[PDB]
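Engineer: One structure follows; several queries about it will come next.
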4 protein chains.
Amino acid sequence: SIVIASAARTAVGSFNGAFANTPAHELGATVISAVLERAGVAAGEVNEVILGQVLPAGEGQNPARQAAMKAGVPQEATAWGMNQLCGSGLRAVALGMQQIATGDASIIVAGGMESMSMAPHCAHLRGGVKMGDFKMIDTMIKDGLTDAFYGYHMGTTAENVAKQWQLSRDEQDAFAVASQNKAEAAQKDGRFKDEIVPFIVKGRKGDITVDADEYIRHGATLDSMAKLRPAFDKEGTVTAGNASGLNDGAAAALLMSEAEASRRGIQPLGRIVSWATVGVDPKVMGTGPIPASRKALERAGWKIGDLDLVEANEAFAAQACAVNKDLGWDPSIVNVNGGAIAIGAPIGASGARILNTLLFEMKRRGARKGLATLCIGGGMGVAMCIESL
Amino acid sequence: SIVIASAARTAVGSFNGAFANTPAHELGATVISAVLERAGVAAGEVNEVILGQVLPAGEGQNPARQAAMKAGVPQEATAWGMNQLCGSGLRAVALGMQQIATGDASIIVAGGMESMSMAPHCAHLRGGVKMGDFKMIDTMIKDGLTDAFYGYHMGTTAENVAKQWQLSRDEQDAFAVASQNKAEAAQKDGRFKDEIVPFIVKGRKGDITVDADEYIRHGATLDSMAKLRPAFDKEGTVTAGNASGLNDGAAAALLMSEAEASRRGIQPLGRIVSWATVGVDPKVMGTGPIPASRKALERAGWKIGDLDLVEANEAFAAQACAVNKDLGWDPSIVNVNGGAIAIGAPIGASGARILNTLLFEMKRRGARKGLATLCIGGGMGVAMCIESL
Amino acid sequence: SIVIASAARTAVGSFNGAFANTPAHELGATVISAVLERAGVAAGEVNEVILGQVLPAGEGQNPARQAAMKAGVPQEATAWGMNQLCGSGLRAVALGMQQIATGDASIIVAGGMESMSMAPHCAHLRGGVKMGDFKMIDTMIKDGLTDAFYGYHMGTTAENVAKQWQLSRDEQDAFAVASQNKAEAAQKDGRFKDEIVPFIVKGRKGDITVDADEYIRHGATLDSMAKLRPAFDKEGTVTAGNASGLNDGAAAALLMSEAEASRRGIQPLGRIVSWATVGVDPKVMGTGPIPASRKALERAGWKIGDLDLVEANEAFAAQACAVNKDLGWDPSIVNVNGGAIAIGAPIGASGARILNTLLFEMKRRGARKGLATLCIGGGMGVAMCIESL
Amino acid sequence: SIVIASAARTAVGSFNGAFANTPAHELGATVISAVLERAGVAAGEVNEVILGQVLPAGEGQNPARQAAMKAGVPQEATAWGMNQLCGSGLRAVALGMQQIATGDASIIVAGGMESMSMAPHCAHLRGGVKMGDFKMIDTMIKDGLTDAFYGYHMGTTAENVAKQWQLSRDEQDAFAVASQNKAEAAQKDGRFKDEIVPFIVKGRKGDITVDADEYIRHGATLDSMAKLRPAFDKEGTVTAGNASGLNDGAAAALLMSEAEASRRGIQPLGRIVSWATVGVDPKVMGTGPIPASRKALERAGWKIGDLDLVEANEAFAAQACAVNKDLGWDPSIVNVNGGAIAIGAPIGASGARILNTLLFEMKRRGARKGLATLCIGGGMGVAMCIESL
Ligand SMILES: CC(C)(COP(=O)(O)OP(=O)(O)OC[C@H]1O[C@@H](n2cnc3c(N)ncnc32)[C@H](O)[C@@H]1OP(=O)(O)O)[C@@H](O)C(=O)NCCC(=O)NCCS
Ligand SMILES: CC(C)(COP(=O)(O)OP(=O)(O)OC[C@H]1O[C@@H](n2cnc3c(N)ncnc32)[C@H](O)[C@@H]1OP(=O)(O)O)[C@@H](O)C(=O)NCCC(=O)NCCS
Ligand SMILES: [Cl-]
Ligand SMILES: [Cl-]
Ligand SMILES: [Cl-]
Ligand code: NA
Ligand code: NA
Ligand code: NA
């Protein structure tokens, strides 16, 4: 009975690019202000802000609260961060919906934010090391991208999936080129304008307005993609080219009850019909969207064939193809404006990022039934079904 | 509707003490197994694990999933971490309750875990430091204990409260000594044995079993307390002695519907009858427990006088006294076995820690109505009402 | 008794520019191999290699030796480094003379080398910080630029000299601009070609050849100068345009005796008759080149007016205008082709750097007596006595 | 032609111990003014202060000047630091002697200072660390203990010499134990009293006067030294027992022409009759003193058998045992009062340390021609012969 009244995201920045020195909570504050403004809802009406964020080390106490306060959400509201890895920004929306469903809140802003650029290096130095070198650990790699059980990068899990579903390097590269070309086309045609709220990077040497997804490559060629070296295995197939990137961004949705939207005269972007999260083997985490989507659709009472549009996260070409083959949905309704291989993947924000892309595309094409889904390090998936009002 | 089938916590370790080299997820795994065993529930029946944790930097991907996996919870279940600062371990239980309430899970393990000892120092080093000094930042201080808006320590917010409510150094010291003596009495009498599950610390030359709260001072004197210097303000009143400590521990609860418990023939520790979270001014965050407790009681349909037992967190004597004065509950029913000044406060575990202490004491004395509440950095409170079955 | 038979120096690289990744000893190595076949002595006849270096930290065991063994000098030879800061580069050549003077060596390779670019940040960490941030200190700034007695930048002492000699922002900028014009002129006219030896900066994807000082700005106008802001004093006069730069480079000279060279038919580049160093108030270190330049003359039996050429370190336009507004030697023969404001100042190398010009110049313009002087931190100055044949 | 007027060293300290938190220069401060007052010469007569130091990172500009100044050396005087690794403190002495032989000074305080304890960790971060884990080094290990050419520790080059000279595990112990015996013996006797100048370690909470060497062990036997596990090769022979320690200290001497001391009516400890230096195969740096001492011996026109007393640093038992067996000098007059392994070897000071042991002992018993020799990292040697009338 819970609708998404509005949504917004920042453009997605390149690693150490547009948002190289912008803390996640600043990106988050801008998206909170935006969902309020887009819905006609004042910050004083917000009850809670819930923001997925995987890499908050060094940012200060509870960045979700910092983002909310900066956006002018009242001190009497509350805010909290959560971490279900790449599933975070979508899971936060489900959690927000549950606040309203249980009657504990009326208006929630939910999503995710991440500054992978700003993630620090670290070391536990309270014990001591009285002689010889020690390791400074990249928190982004360690806490974001390394499997805690097997010790290897998410990219190895992508190889595991490639080997298992027998996906060639050529098939992976074709998929990646296709994502870029879809994203370039959508960007040129203006299809990211609605969802994107511009972010002003404040600087001594001048303010810069960032309103374009900077990671999207224009004129992606299969030839250059085919020449890349495997990035995780000497004899592997996964490359920097057919993998998603490291990125900065934030994304969110304003939630409230359908009844509440009606009183306000709001035309919402959609009704949250169902959601699900399910676990899989950590060695093939990329497959998590399969059981999660199946579970979400079961809960919705929907067949796979009932879906009009799908956003299925593109962590790696390997798993994205695996998911598409197993679920068997029409690939032409999946990521119709491109995916994370082209647009980028700020971890904590990603699931809210693809939700934004889904909502605004559903509205533009008049799609009735949609699904957003992501894989999750450590072996999970999450998925949400949305229906137009 | 939703009951706490069972609960457990580790003993609380001193800073760089018994758990000095023990990752939070190891403490968490032990408590997960404990709640399963105590309820007679198998790890394969668990749907999701939800663990508050403020300081996970460097521990690797999603430590909640690391703990769950260690405990033998199946790969098909899910897990995530959350952060509402000191409120986390309690908020996690409410969030788990909501999973069951909305019909999305049946069996949830929820709580918190924190290794403040293992928290690393960090620095953002990606853009390179062109020239001039830069800090290695203590993540425990920066992300757990410093206000992000005013830039000062939680201990300064404690002074703000002391000033506002005119709480003398002598009043705060008496409160601190009283906490220590109650904890010492309860520890000697065996009142922590039920809630504590022992933790085996693995070591080269010998394994050590930890089953006692090692922060509790034995024989604490008013005289020594009065001799301490203000830790945050030269003209202050808040000291190491009347403040809670830096600590390591985990704590959790196993949740299911009342009907599920009945089916299993489980005698639950209590029914979750309501919960609330509310914001206050960050400068006086210690006051969060007032509006949060008031809201939780309203939702339960309870008067303050209806409560038989209360656990109100003791981040600092100043704020605990403020909360007590304002709410006006009989202090003889609050923190009857001592509080965090004596027992310690591993940040993300604290809310579940005091929940454990509340539940096992309610069972012991046959108290029908209880309430747990904590203050939260950045100006929040959380509270939960529990009734015996 | 002693002569300098040949000299050679690297181009001067800007901060984090052409040699941003190039270790000092590498630049020293090229500099030795340059001077070493310039006379007719093979590396295998070199006794010792004496190199001035100020920021050796993290580059490995005794760099002087790394730069020699790599330069080709045999293992039976010997090498060490020294540190009179900005004076090291010339004191080094002087130290070289004493060896062949005392009759303990025959052929010495002596000068300076520095990669301020490569200077690390450090922190004493054997204690194991129990809690709280700790500083990462910029060694370049701390051990290379900060007064150990007053804790302020050398630039502050330049203000002390300025205030002392009443050198208006105008006269400093007027000295400065003059430097950039002379430096830019000498470069175009290739008057830096003889001395400069190419250094090949090796690269993974191709090698670059650096044979030109990249720090000289193409003719700074007295107007562009008047733009800049005070660099060290809120209401000061010392700017980033009239002060020295931060630089990387290397420079040295081969030293040997008269009769021995006679045997080998070797033609010198200058004679060594004496040398001097003297200390001043550290608060006004820039005055160093005044007593030093005056005591050198004495032991040479020469009067101030006997010299036909002079190079005088431009650490700052302020300390520079004063050094000249006192000593009296022909003002227009100071820094025939500039010094440091435009060319650069890699600390340890500075002396031998400003020497190379001098040495070769005495041989190209043909003059009986020449001299170079430099200011030294902690309040000192240094110089030698050369007499081409 | 030039003499040591007076000689003073500090108490040699253990790693992280007596001078755990004391800076090199504060050790060099009492040492210089120790010799000054021993000679009866005013600090204002000091011409120059030359002190060897290998690990100065983070201590500030030119710590050799920091020592002079703190010991009351006038600003008008001169000072610099230098580095020839394990031979910094003795090579200084000759460089000192050579300040006067050329006639550029009359009075130099020359020596060495080192606080290996205070040597920091570091990294080059100016360019940044774009992604992935990295190392903070050690400077003591990387800059003072590891080869720059083969990349291995001194404890390995000492291993090279073992097998090369078929030195078993027994032949190495016997030396360390016999030197751990004569150190405890010479200690109780008090033959260290004279050469030690007491250092006052300022303790905010307990002031303590260090006046004895704390790396000397009491009751050394071939029994304990034999139960040690190889520390540089599982099946090695070099241990913590038959190798020098890591240590802090400073040491120096007052030099003046023999004519200048006559005018001052001072009894000179000795008279520097010959010195030298030359390199040996780097793999066997320990083989530095063999050829070094030989030049010392020929330059002085002295047969080996002319000597009466010898100080050869026992950085490792492997090298020393070859210093004796290969050279010739009767092993019964070499380090009679024990050596490094027992005493200690604070790199930069160690060369000024052994000399002070040499001088006061030649005095005490009556030795005319005595020699002091050290090995050097990089494969070099340095030695100095000192006869007193
Ligand atoms: C895969 C990854 C390690 C690559 O990072 P990287 O090693 O720094 O690789 P880069 O981004 O620098 O790319 C290397 C080269 O490939 C090139 N490249 C990348 N994509 C390309 C394309 N489509 N066409 C042509 N060239 C391409 C880049 O231009 C770069 O060129 P350069 O060496 O001249 O600069 C990193 O992006 C990553 O880890 N992504 C993982 C995302 C993830 O795991 N998300 C969560 C999983 S659940
Ligand atoms: C208060 C705090 C800063 C103290 O840190 P610390 O002083 O560096 O470390 P300690 O409290 O262990 O040490 C305090 C000193 O007082 C002494 N002390 C502490 N409690 C004492 C008591 N009850 N009686 C007598 N002496 C006592 C200790 O022995 C120690 O003595 P010492 O310095 O002479 O050896 C630290 O515990 C803290 O930051 N707590 C924060 C809790 C918090 O902010 N929660 C946030 C709520 S949202
Ligand atoms: Cl009690
Ligand atoms: Cl360091
Ligand atoms: Cl060397
Ligand atoms: Na040279
Ligand atoms: Na350098
Ligand atoms: Na030897």
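One is the number of the first residue shown, and numbering goes on along the chain from there.
Determined via X-ray crystallography, 1.8 Å.
The backbone N, Cα and C atoms fix where each Cβ goes, and this holds for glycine too.
Here Swiss-Prot describes B:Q61 to A (Swiss-Prot position 64) as a published mutagenesis experiment; the accompanying note says: Slightly lower activity. Experimental mutagenesis is annotated in Swiss-Prot for B:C86 to A (Swiss-Prot position 89), with the remark: Loss of activity. The feature active site, acyl-thioester intermediate is assigned by Swiss-Prot to B:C86. One mutagenesis experiment catalogued in Swiss-Prot, B:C375 to G (Swiss-Prot position 378), is accompanied by this note: Loss of activity. If you look up Swiss-Prot, you'll see B:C375 marked as active site, proton acceptor.
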Engineer: Determine the Cβ neighbour count for B:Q61 (mutagenesis position): the number of other Cβ atoms within 10 Å of its Cβ.
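Structural biologist: For B:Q61 (mutagenesis position), the 10 Å Cβ neighbour count is 25.
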Engineer: What is the separation, in Å, between the Cα atoms of B:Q61 (mutagenesis position) and B:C86 (mutagenesis position)?
Structural biologist: 22
Engineer: Measuring Cα to Cα, how far is B:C375 (mutagenesis position) from B:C86 (mutagenesis position) in Å?
Structural biologist: 7
Engineer: Inside 10 Å of the Cβ of B:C375 (mutagenesis position), count up the other Cβ atoms and send me the figure.
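Structural biologist: There are 34 of them.
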Engineer: Show which residues of the chain containing B:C86 (mutagenesis position), separated from it by at least 6 in sequence, have their CB under 8 Å from its CB.
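Structural biologist: Residues satisfying the criterion: B:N313, B:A315, B:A345, B:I347, B:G348, B:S350, B:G351, B:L374, B:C375, B:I376, B:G377.
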Engineer: List which of the mutagenesis positions B:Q61, B:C86, B:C375 have a Cβ under 8 Å from any Cβ of chain A, in sequence order, or say none.
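Structural biologist: The mutagenesis positions close to chain A are B:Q61.
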Engineer: For B:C86 (mutagenesis position), just give me the three-state DSSP call.
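Structural biologist: Once the DSSP labels are grouped into three classes, B:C86 (mutagenesis position) ends up as helix.
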